[PDB]
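Novice: Structure incoming, see below.
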Amino acid sequence: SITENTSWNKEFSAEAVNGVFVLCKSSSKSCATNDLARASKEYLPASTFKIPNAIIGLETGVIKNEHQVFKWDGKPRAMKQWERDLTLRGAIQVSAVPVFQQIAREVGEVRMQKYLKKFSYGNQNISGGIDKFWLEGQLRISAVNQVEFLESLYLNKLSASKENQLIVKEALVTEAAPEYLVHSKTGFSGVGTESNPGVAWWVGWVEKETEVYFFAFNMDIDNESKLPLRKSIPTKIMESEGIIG
Amino acid sequence: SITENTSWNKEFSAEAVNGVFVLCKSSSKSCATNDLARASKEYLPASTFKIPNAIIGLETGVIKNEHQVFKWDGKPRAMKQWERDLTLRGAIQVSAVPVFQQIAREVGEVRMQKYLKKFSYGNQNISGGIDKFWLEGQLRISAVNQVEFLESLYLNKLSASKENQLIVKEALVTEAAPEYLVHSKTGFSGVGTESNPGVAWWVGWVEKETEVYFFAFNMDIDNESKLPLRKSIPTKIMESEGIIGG
Ligand SMILES: *[C@@]1(=O)[C]2[C](C([O])=O)[C](O[C])S[C]2C1(Cl)Cl
């Protein structure tokens, strides 16, 4: 399945970044990575968890349908971008944490556990509170597991209805051209401490002509100013592969 | 109950074009157009027909599923961009006529007629050739009918599985930002002469924040260099309406 490509470290060392990129053409059966060990090391998913959380909210009927609006109650939120009504797509795209915290509460620990089992989602440990397990709790997943998850979603092979998978897929589109389509989701757990840094992610897949490439990136982050690297490092790697695009 | 907004006409005259723009906020119960008469006139749909044709291809099973690949057999095609295997979205986005002529033949006249009736698609006249009725045959549809069809698609209300309607919607995404998403399709019947012009279209819808706007534009085309007006005239109107830009 997985092979090391040590040329890809240039991008990490340039920035003194401890991280991993996993990139798979056509399927998870052929991945390459800069760091064999870290590729299956597991980290808080943070807001990449909105992908399965959204699927689960639709499957359970907690989210009515693709057209549900999540209204802002006018009360303060941690980000200005979350202070307004958001569609499902909008709430994923701006990573509106409190929308999904309330979705998780309505889903409930029994159903959330059930679904993460069906999804083979990381260590499947949702302890730490129903509305914060993926943010500061015990849930962990690796970049390889993300790429496996995203591939099932791409093929509509998760245990949820095909309509709900397609709904979340359109919500993930972040770049659209006549012959190049990108689906992707960022994550950022916070800056932690210098001793125990946070994690940042970018995961998704690229459709180019008739090919597909799945990717998952994570890195340790103790400084918010380093945040863009979660897209720029994978972007430069994929550009050097001719994928981007 | 469509209203006329004549102030939009200066965007057409400025470019010496005759055409119509229909724009509906929230639903087709709230539409506005520059030209009430041309808004209901019916024109050859050209490549805009790839929308219903794709849904029908999926419903009939001619198109196997969303990941179907349409293989190029190597024989020459009008455009290099068509001379390659294509996904369903790639074939729509580059408007690869030959892939859809073949889907249309496989669907055949009986089933095609039946879906166009279910979809209330234009004059529903597909006569004269199953693989060109939308390119140079008798099929005709108005800008108001395009917006009503597209709203149905957006709402998953067409007579087709929700799943196939979702497949086709993703294939129509042309613009994407975190709170702005555009689904659309161009079409162009060919450059005509001044007295017998072709038609160019741009149809689709825009989700901005939590609002949705359905739109359909067409214009007479008798000069090839004017083709890009099919996008810049409606773009300018949507700017002045405050949909494009903050
Ligand atoms: C989720 O992890 C989002 C992060 C992300 O990756 O998008 C940041 O968004 C820029 S902050 C929000 C949280 Cl941290 Cl919950």
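Using the numbering of Swiss-Prot, the residues shown for chain B are 21-266, in order.
Structure method, as recorded: X-ray crystallography, 2.0 Å.
Backbone N, Cα and C define each Cβ position, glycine as well.
Just lifted these from Swiss-Prot, have a look:
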ACT_SITE  B:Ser67  active site, acyl-ester intermediate
MUTAGEN   B:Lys70 to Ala  Abolishes catalytic activity
BINDING   B:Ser115, B:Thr206, B:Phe208, B:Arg250  beta-lactam binding site
MUTAGEN   B:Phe153 to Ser  Increases resistance to ceftazidime about 30-fold in P.aeruginosa strains PA01 and PA14; when associated with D-157
MUTAGEN   B:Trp154 to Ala, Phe, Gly or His  Drastically reduces catalytic efficiency, between about 50- to 30,000-fold, with respect to different beta-lactams. Decreases thermal stability, despite unaltered overall structure. Reduces or abolishes carboxylation of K-70
MUTAGEN   B:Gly157 to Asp  Increases resistance to ceftazidime about 15-fold in P.aeruginosa strains PA01 and PA14. Increases resistance to ceftazidime about 30-fold in P.aeruginosa strains PA01 and PA14; when associated with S-153
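Locate each feature and note its surroundings.
Specialist: Taking all protein chains in view, 22 other C-beta atoms sit within 10 angstroms of the C-beta of B:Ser67 (active site, acyl-ester intermediate).
The Cβ of B:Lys70 (mutagenesis position) has B:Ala111, B:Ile112, B:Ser115, B:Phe120, B:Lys205 as same-chain neighbours under 8 Å, each 6 or more residues away in sequence.
Just so you know, the Cβ of B:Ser115 (beta-lactam binding site) picks up 20 other Cβ atoms within 10 Å once every protein chain is counted.
B:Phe153 (mutagenesis position) counts 21 other C-beta atoms within 10 Å of its own C-beta, drawing on all protein chains shown.
Secondary structure at B:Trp154 (mutagenesis position), as computed by DSSP, is helix.
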Novice: Identify, in sequence order, the residues in the chain of B:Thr206 (beta-lactam binding site) that are 6 or more apart from it along the sequence and have a CB within less than 8 Å of its CB; answer 'none' if there are none.
Specialist: B:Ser67, B:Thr68, B:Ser115, B:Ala220, B:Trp221, B:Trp222, B:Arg250, B:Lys251
Novice: Using C-alpha positions only, work out which of the mutagenesis positions B:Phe153, B:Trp154, B:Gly157 is nearest to B:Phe208 (beta-lactam binding site).
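Specialist: When the Cα distances are compared, B:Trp154 comes out closest.
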Novice: For the beta-lactam site (B:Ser115, B:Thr206, B:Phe208, B:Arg250), what does the 8 A shell look like? I mean other same-chain residues with CB within 8 A of the CB centroid.
Specialist: B:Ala66, B:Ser67, B:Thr68, B:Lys205, B:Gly207, B:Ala220, B:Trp221, B:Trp222, B:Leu247
Novice: For B:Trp154 (mutagenesis position), which residues of its chain lie six or more apart in sequence with Cβ-Cβ distance below 8 Å?
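Specialist: B:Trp154 (mutagenesis position) has long-range Cβ partners B:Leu64, B:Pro65, B:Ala66, B:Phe69, B:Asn73, B:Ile146.
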Novice: Count the other Cβ atoms sitting within 10 Å of the Cβ of B:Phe208 (beta-lactam binding site), across every protein chain shown.
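Specialist: Summing over all protein chains shown, B:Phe208 (beta-lactam binding site) has 18 other Cβ atoms within 10 Å.
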Novice: Using a 10 Å cut-off on Cβ-Cβ distances across all protein chains shown, tell me which of the recorded positions (B:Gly157, B:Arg250) has the largest neighbour count.
Specialist: B:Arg250
